[PDB]
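Visitor: Take a look at the following structure, please.
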Amino acid sequence: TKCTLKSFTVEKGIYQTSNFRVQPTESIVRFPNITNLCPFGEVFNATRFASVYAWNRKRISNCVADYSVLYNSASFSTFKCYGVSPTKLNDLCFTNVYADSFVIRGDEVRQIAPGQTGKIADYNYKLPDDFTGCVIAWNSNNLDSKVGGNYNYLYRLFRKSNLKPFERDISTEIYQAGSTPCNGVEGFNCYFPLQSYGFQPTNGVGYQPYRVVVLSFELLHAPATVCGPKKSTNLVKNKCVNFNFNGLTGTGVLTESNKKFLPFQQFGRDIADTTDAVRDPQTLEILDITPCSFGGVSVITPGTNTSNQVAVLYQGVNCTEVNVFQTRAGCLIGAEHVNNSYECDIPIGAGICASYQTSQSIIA
Amino acid sequence: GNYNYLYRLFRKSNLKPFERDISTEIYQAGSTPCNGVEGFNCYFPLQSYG
Amino acid sequence: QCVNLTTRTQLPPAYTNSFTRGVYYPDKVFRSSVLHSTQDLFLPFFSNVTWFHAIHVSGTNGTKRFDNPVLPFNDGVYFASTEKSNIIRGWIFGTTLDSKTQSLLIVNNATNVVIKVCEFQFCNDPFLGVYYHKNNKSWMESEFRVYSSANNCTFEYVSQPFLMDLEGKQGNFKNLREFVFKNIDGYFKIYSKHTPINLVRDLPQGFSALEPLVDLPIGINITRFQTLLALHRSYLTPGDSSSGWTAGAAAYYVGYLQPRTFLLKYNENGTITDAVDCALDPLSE
Ligand SMILES: *[C@@H]1O[C@H](CO)[C@@H](O)[C@H](O)[C@H]1NC(C)=O
Ligand SMILES: *[C@@H]1O[C@H](CO)[C@@H](O)[C@H](O)[C@H]1NC(C)=O
Ligand SMILES: *[C@@H]1O[C@H](CO)[C@@H](O)[C@H](O)[C@H]1NC(C)=O
Ligand SMILES: *[C@@H]1O[C@H](CO)[C@@H](O)[C@H](O)[C@H]1NC(C)=O
Ligand SMILES: *[C@@H]1O[C@H](CO)[C@@H](O)[C@H](O)[C@H]1NC(C)=O
């Protein structure tokens, strides 16, 4: 009170000094049930893969893709992401994801990277410039390797030129490496780019095949359908806490309302466009967003030249959110309620007045 | 290319204004206890330029 | 294959009036006992909507009409199909309606919902087909000649299997299926509503609010669309391929939307009861 009206001695009366405001307790967040999980469990887990020049795409849209259960797997070799960090991936929404399926041999795993040349990186595949994606590799010698010679895979040994970004040359014709076109059997001015790949179960780590899946993202003008999984906390009712259901962020006490919404209506507003009721996504229940308890803190002083005792008035409080007198104007803490009646010395509100009578105290 | 010049590439939170970080603890990327080893989900917080 | 229907009885078009219809819920917000003023793409009250129909008169040359032309799509379209049978099936959308751009395909034959988004080969008239018999006297699907190609489809929404009636009952129309198709910069919002009716050849009067049905995030450029209907081909009308194309009774109404402000009154249970055009007459203002 002294700090409010720039003085060290206040007179008789009721002075507004501050504002009471209940602070939020928790950070309740309720998103809908996780459904329509993106099929990222079949691109990796596949019985039969394809050759390097047969990178079949498995584009997916309108799905919930969890890029975290893939990172935190401890079963891969090089989870090398580009454009985005290997973490915090389930916080971005994309339009469509492009997958790739091919089996490169050993050192060729280091060739699928932005700004890198090689056999695979110039003949079969060709990664473009800066692009948001990631590389996922794992051991292929486990099941793919054939005991006795694994020649089922194919690999383009030599091509005419460098491949175009994200292009698939299915042009399987005998290239003329020598002189005027052979147009027949290979061996004289004749070179088939696709002859074989070759593998062996008695091989090491640098000379063994690997299953690499290059996930390709896209930020087209179309709405971002592919989204990350949104977590969800519990629901504590009858307590002023912060809430975020589907974007409607705010604070308040989530009680149970008797309203009956329509099956498609989620939110609910008042006459002045203020949210008063929402529908929980997971459980179809209608809540009631009541504002957090707040008010004004007034101080009743009989004057510093008479005494130093003061009574606080919490306007608009039910004395359950802060001598405790429950008046129709607030909670008067610091004054005793007497059954007598005198003239009004310091007005409080709703027919209540406070004064300083005799051993000395403040009476309401 | 010199290799003395280093820069931080992995930190828990952002760096407050006018703050120096001279620690060389291993950054835990995923949910895997590093316990002072370099490898998967555990990268060194420094990197040269060249 | 793309067969070209013929032997159709040409006639000038017909227009009707929309007696305070085409009002939908603008957003997903519950309002109880309040009057909200919303500015969106609504159907102007008392508009000169276009009336298409499909009937076959016996006797003389007759009035064998099968209306399904290409109609523009500026900012929206209203669609109130009024018929007793299940002649109406769905619609097609897109910019050129060929295999050069993306397109939307919503079919509702009596096997499942066929909402798809691809680069189809929609013919000049995407017919449907029902067939009647005398040994097994039951209506069954016969033809699905709508597209004749396949490309990189970006969406697919086949729903649960259902068995409709698909019959050819005669009488007064007792099914009013209203639809509102919108597209705001990223989506294709469909508002649907089904109310009973006991009319013959007119549009009923009253206020019926259309409930939201889907929010397909299929970002495409839609400027043209075409309705799809079914043509009964029984034994009574024989001939070549495009000879027996009887249609029974069928009539759908079209109508476009425009930016207008409406004053919607919400009931205490949270449903719209009446509306004001706000730009129709000085009393409305
Ligand atoms: C693939 O299979 C393994 C072993 O069954 C399993 O742990 C994993 O969850 C599956 N999904 C992927 C793609 O990680
Ligand atoms: C969400 O999941 C819970 C628990 O399985 C279930 O009780 C509830 O009905 C589900 N709600 C929706 C919207 O599917
Ligand atoms: C709030 O105060 C009123 C008046 O004293 C009382 O009737 C009511 O029970 C109180 N409610 C709470 C939450 O204590
Ligand atoms: C408008 O309504 C009148 C009366 O129904 C009709 O004659 C006319 O064809 C309609 N449309 C046009 C083209 O003005
Ligand atoms: C509101 O709904 C209740 C039951 O849900 C019904 O009894 C009441 O008549 C409805 N109000 C109106 C007038 O629509």
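Chain B is numbered as in Swiss-Prot; shown residues: 447-496, in order.
The way this entry was determined, per its header, is electron microscopy, 2.7 Å.
The backbone N, Cα and C atoms fix where each Cβ goes, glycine too.
Quick paste of what Swiss-Prot says about this protein:
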type	residues	note
VARIANT	B:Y453 to F	In strain: B.1.1.298
MUTAGEN	B:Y453 to F	Decreased HLA binding to NF9 epitope. Increased binding affinity to human ACE2
VARIANT	B:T478 to K	In strain: Delta/B.1.617.2, Omicron/BA.1, Omicron/BA.2, Omicron/BA.2.12.1, Omicron/BA.2.75, Omicron/BA.4, Omicron/BA.5, Omicron/BQ.1.1, Omicron/XBB.1.5, Omicron/EG.5.1
MUTAGEN	B:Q493 to Y	Reduced host ACE2-binding affinity in vitro
Visitor: Under 8 Å between C-beta atoms and at least six apart in sequence, can you list the same-chain neighbours of B:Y453 (variant position), or say none if there are none?
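Guide: Those within reach of B:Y453 (variant position), by Cβ under 8 Å and sequence separation of 6 or more, are B:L492, B:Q493, B:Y495.
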Visitor: Which recorded positions among B:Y453, B:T478, B:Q493 have a Cβ sitting under 8 Å from any chain A Cβ?
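Guide: The answer, in sequence order, is B:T478.
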Visitor: For B:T478 (variant position), which residues of its chain lie six or more apart in sequence with Cβ-Cβ distance below 8 Å?
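Guide: For B:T478 (variant position), the qualifying residues are B:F486, B:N487, B:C488.
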Visitor: When a 10 Å sphere is centred on the Cβ of B:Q493 (mutagenesis position), how many other Cβ atoms does it contain?
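Guide: Here the count is 14.
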Visitor: Any idea what DSSP makes of B:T478 (variant position), helix, strand or coil?
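Guide: SS state of B:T478 (variant position) = coil.
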